[PDB]
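The next block holds one structure in the form of structure tokens; read it before the comments.
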Amino acid sequence: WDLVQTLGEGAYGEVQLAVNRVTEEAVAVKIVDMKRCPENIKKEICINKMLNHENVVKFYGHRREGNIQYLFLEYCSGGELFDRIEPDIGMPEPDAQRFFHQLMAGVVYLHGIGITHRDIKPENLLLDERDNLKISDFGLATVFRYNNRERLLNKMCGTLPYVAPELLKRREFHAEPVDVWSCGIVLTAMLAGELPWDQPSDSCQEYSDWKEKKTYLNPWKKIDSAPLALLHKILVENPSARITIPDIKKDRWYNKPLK
Ligand SMILES: Cc1cc2n[nH]c(=O)n2c2cc(-c3ccncc3)ccc12
């Protein structure tokens, strides 16, 4: 394999595009220099070897080589879902809905084999050539159920505007509804083209305005009542009152045929 261009850097390293010379196959390569991490990078591989789904970025292999680690990962040639949300516009409601469905199938599968991605946001929803959505990056993901026994979480991980309010208050919390919340901030982004708030916290006027049901404001006013009816159920402060993926699957707007 040989490295063509540089797809998305940041911290852990870079995903670079790599095309093989002879075979006519291109598939991305995360590059991690452990000088910082060795016990973390083996957790992402652990968790990647578990995964196999049409809505999750496939894993292929890895080669440790000195301080360097290479994670060979399915190439998603449609880029990020971040780059298809237009500022203060968002996207066509029928495209929003199609992506939510494929997003609920990826997380329904994760949750079923006891993984939680923990940092779901548009940057981490890649897309293939036929524009099917894939869940990407499991280096913050973790095992919230093993041998049919659930472990509540307590560590603060994620990105502040997608994170669930209980992750800043409660000292321990279930992993599933934190993924359900993130997926609802992603639904507001796809239909509103802005993120509602910095963080779901209490000295934050925007979140306090949502809890007061001031939907006559941004971003909620750019969203139609059907899919705003559903967001009302996902972005609930109390995790045990919050909706679940089987009850999203029966939502009016989730099963509404959109043009
Ligand atoms: C950050 C990241 C991880 C990744 N894993 N697998 C992939 O395809 N990517 C990425 C692919 C792109 C991309 C960029 C331009 N055109 C198509 C795809 C960008 C970032 C990533």
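Note that chain A is numbered according to Swiss-Prot, with residues 9-44, 48-270 shown in order.
In case you wondered, yes, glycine gets a Cβ from its N, Cα and C as well.
A sphere of 10 angstroms centred on the C-beta of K38 (mutagenesis position) encloses 21 other C-beta atoms. Reduced to three states, the DSSP call for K38 (mutagenesis position) is strand. Annotation source Swiss-Prot lists ATP binding site at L15, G16, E17, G18, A19, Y20, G21, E22, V23, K38, citing sequence analysis.
Swiss-Prot gives this note for the published mutagenesis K38 to R: Abolishes kinase activity.
According to DSSP, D130 (mutagenesis position) is assigned to coil rather than to any helix or strand. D130 (mutagenesis position) counts 19 other C-beta atoms within 10 Å of its own C-beta, drawing on all protein chains shown. Per Swiss-Prot, mutagenesis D130 to A is noted as: Abolishes kinase activity.
Taken from Swiss-Prot, the feature active site, proton acceptor covers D130.
In Swiss-Prot, a published mutagenesis experiment is listed as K132 to R, annotated Strong reduction of chromatin-associated CHK1 ubiquitination.
Spanning the listed ATP site, residues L15, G16, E17, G18, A19, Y20, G21, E22, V23, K38 have a farthest Cα to Cα distance of 13 Å. Gap of 3 unmodelled residues flanked by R44 and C48; Cα separation 6 Å. Residues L15, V23, taken from the recorded positions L15, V23, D130, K132, are distinguished by a CB atom under 6 angstroms from ligand 1. In this structure, the CA atom of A19 (ATP binding site) is 17 Å away from the CA atom of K132 (mutagenesis position).
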